[PDB]
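Chemist: Take this structure, written in C-alpha cells, and hold onto it; I'll ask about it next.
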Amino acid sequence: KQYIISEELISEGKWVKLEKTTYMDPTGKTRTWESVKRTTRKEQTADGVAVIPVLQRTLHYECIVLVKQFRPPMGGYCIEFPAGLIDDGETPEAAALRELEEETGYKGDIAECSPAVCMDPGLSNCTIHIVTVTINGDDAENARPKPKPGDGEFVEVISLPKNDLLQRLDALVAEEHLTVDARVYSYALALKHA
Amino acid sequence: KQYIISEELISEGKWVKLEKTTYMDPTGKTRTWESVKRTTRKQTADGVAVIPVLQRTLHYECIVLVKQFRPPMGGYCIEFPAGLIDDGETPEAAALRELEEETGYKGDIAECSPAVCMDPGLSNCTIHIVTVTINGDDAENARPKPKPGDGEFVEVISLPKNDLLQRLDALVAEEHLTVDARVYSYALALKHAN
Ligand SMILES: CC(C)C(=O)Nc1nnn(C)n1
Ligand SMILES: CC(C)C(=O)Nc1nnn(C)n1
Ligand SMILES: [Cl-]
Ligand SMILES: [Mg+2]
Ligand SMILES: [Mg+2]
Ligand SMILES: [Mg+2]
Ligand SMILES: [Mg+2]
C-alpha cells in the first residue's frame, strides 16, 4: 500500500543530509516526513556494522566486549558495541572483524551476521549488520590486546560478564555521567529475560 | 577529557535539525562533527520503546511487535511499539499509552531503562526502554483495540519469545521487511543466553 513519491534534498553536509520525503499513505493521501541519511553509503548492504564480541576463556565466564567513547552528537561518553562504517567494497564480516581489532585489539572469529537492520527508522535510513563474533581469549594473539584507534578515534574497552551484564551496565551508569546504547541495553535486558 | 565547545545550526526543519558540532579531542585538538537532533525534546529522553511480553496461559510467551511504513527507510519495518514522550508525560505512562494506541493491549510496567542512545555517532536521540507484561487472559486484552493517532498505520505481529530470532529471519527472508536493531539485539541475546 505505502511508498515513496519523491525525496527532496533540504541540506547536505559532508557526512549527513536532511531530506523532505513525500510518500503515499495507505488511504491514498500524499504526506511528508523529514528524513536523515548519511552521504557515505554507496553499494554497501548497510551503512555500518556493530559487533557483539563474546570473549571466551577457559575457567572464565564469557564476557561481552564494549567500548566507551566521546560521542559529539550526544555531548558525552557512551557505552556501545564496537562499531564502524563499512568501507566501499568491504564485506560486513570483514568490517566487523576489522572494526573489532581496531577498537579493542581483539582478533575475533565470525559466528553470525544479521541482515541489514535499522538504527532509528522514524528518523533515518541508517542500517547496520549486527555481527556476532567470538574471541578466543586463550589464543596468544588476544593476550594483551592493544586498540589501534584511527585518526581522531579514542576508545576505552570495557569487558563485562554476560551473566551479569545488565547489573554491570547499571552499576557503571550509577558511578558517572554516561549513556548506554539502546542495542547494548536491549541485549542485556534479553539476557536477563531469558 | 573531551567536551563540546560550540554548536552551529546548519538546517532546522519542523521535526529534525542538523548541527555542526565543535569539540575538543583528547589530545587538545579541536575537531568538528555533523550531529542530528530532534526539535521536539522538552523530558528524560525523546521517546519510549516498549518490550511487550504477551503472557497467555497454555501458549508460548510472545513478544508483541509492530510493522509500519517508515518514510526514511522507504519501506516497511518491524519494531518494538514506540513513540515520542508527550510534554509532561512520564516514560512509564508514555509506554502504556503507546502500547495501547499501537497494539490495543493494556499492560503493566515490569521495568524501565535509563535514557539510552539510539545512534550516538549520528544523533542525540534517546529513549527509555520499558519492559511491559501483558495479561493476555484478561478481558480487556481479549479483542485488543489499536487506537492509532493521525497518520500512524500499524500492523501488529506477535512472535514467540523462545524462537524470536528465527521468526524474524523468516519474515525478512519471506516478506522483504527491515527488522529494527534493538529488536534484533534482544532476539540475539535470547539465543545467546546461558
Ligand atoms: C508522527 C509524529 C509524532 C512525527 O514524529 N513526525 C515526523 N515527521 N518527520 N519526522 C522526522 N518525524
Ligand atoms: C569518524 C568518521 C568515519 C565519521 O563518521 N565522521 C562523522 N562526522 N560526522 N558524522 C555524522 N560522522
Ligand atoms: Cl519479562
Ligand atoms: Mg566506531
Ligand atoms: Mg572505528
Ligand atoms: Mg510509534
Ligand atoms: Mg501511537
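Numbers in chain A come straight from Swiss-Prot, and the residues shown are 14-207, in order.
Looking at the header, which is where the method is noted, we find X-ray crystallography, 2.0 Å.
Note that Cβ sites are derived from N, Cα and C of the backbone, with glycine treated the same way.
As annotated in Swiss-Prot:
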- A:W28, A:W46, A:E47, A:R51, A:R84, A:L98, A:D133: substrate binding site (BINDING)
- A:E112: Mg(2+) 2 binding site (BINDING)
- A:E112, A:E116, A:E166: Mg(2+) 3 binding site (BINDING)
- A:57-197: domain 'Nudix hydrolase' (DOMAIN)
- A:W28 to A: Reduces affinity for substrate about 8-fold. Strongly reduced catalytic activity and strongly reduced affinity for substrate; when associated with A-46 (MUTAGEN)
- A:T45 to A: Impaired phosphorylation; generates ATP in the presence of diphosphate (MUTAGEN)
- A:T45 to D: Phosphomimetic mutant; unable to generate ATP in the presence of diphosphate (MUTAGEN)
- A:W46 to A: Reduces affinity for substrate about 6-fold. Strongly reduced catalytic activity and strongly reduced affinity for substrate; when associated with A-28 (MUTAGEN)
- A:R51 to Q: Reduces affinity for substrate about 15-fold and reduces catalytic rate about 17-fold (MUTAGEN)
- A:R84 to Q: Reduces affinity for substrate about 5-fold and reduces catalytic rate 67-fold (MUTAGEN)
- A:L98 to A: Reduces affinity for substrate about 6-fold (MUTAGEN)
- A:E112 to Q: Catalytic inactive mutant for both ADP-sugar pyrophosphatase and nuclear ATP-synthesis activities. Reduces catalytic rate 6300-fold (MUTAGEN)
- A:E116 to Q: Reduces catalytic rate 2000-fold (MUTAGEN)
- A:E166 to Q: Reduces catalytic rate 120-fold (MUTAGEN)
Chemist: Taking the Cβ of A:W28 (mutagenesis position) as the centre, count every other Cβ atom within 10 Å, in any protein chain shown.
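Modeler: A:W28 (mutagenesis position) is surrounded by 16 other Cβ atoms within 10 Å.
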Chemist: Taking only the recorded positions A:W46, A:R51, A:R84, A:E116, A:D133, which one has a CA atom nearest to the CA atom of A:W28 (mutagenesis position)?
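Modeler: Nearest listed residue in space: A:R51.
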Chemist: Out of the mutagenesis positions A:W28, A:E112, A:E116, A:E166, which are near chain B, with a C-beta less than 8 A away from one of its C-betas?
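Modeler: Contact set vs B: A:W28.
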Chemist: So around the Mg(2+) 3 site, A:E112, A:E116, A:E166 aside, which residues have their CB within 8 A of the centroid of those CB atoms?
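Modeler: Near the Mg(2+) 3 site, beyond A:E112, A:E116, A:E166, sit A:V80, A:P95, A:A96, A:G97, A:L113, A:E115, A:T117, A:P160, A:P162, A:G163, A:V168.
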Chemist: For a three-state summary based on DSSP, what are the helix, strand and coil counts in the domain 'Nudix hydrolase' (A:57-197)?
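Modeler: Tallying H, G and I as helix, E and B as strand, the rest coil: 36 helix, 53 strand, 52 coil.
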Chemist: Hey, how far is A:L98 (mutagenesis position) from A:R84 (mutagenesis position), Cα to Cα, in Å?
Modeler: 15
Chemist: Rounded to a whole number, how many Å is the Cα of A:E47 (substrate binding site) away from the Cα of A:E112 (mutagenesis position)?
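Modeler: With distance taken Cα to Cα, A:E112 (mutagenesis position) is 31 Å from A:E47 (substrate binding site).
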Chemist: Please report the distance from the Cα of A:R51 (mutagenesis position) to the Cα of A:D133 (substrate binding site), rounded to the nearest angstrom.
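Modeler: Distance between the two Cα atoms comes out at 13 Å.
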Chemist: Just jot down the residues in the same chain as A:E166 (mutagenesis position), at least 6 apart in sequence, with C-beta under 8 A of its C-beta; none if empty.
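Modeler: Listed in sequence order: A:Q82, A:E115, A:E116.
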Chemist: Name the one residue among A:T45, A:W46, A:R84, A:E112 whose Cα is closest in three-dimensional space to that of A:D133 (substrate binding site); these are the mutagenesis positions.
Modeler: A:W46
Chemist: In whole Å, note down how far the CA of A:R84 (mutagenesis position) lies from the CA of A:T45 (mutagenesis position).
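Modeler: Approximately 30 Å lies between the Cα of A:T45 (mutagenesis position) and that of A:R84 (mutagenesis position).
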Chemist: Compute all pairwise C-alpha distances among A:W28, A:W46, A:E47, A:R51, A:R84, A:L98, A:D133, the residues listed as binding substrate, and give the largest one in whole angstrom.
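Modeler: If we measure all Cα pairs in A:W28, A:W46, A:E47, A:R51, A:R84, A:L98, A:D133, the largest is 26 Å.
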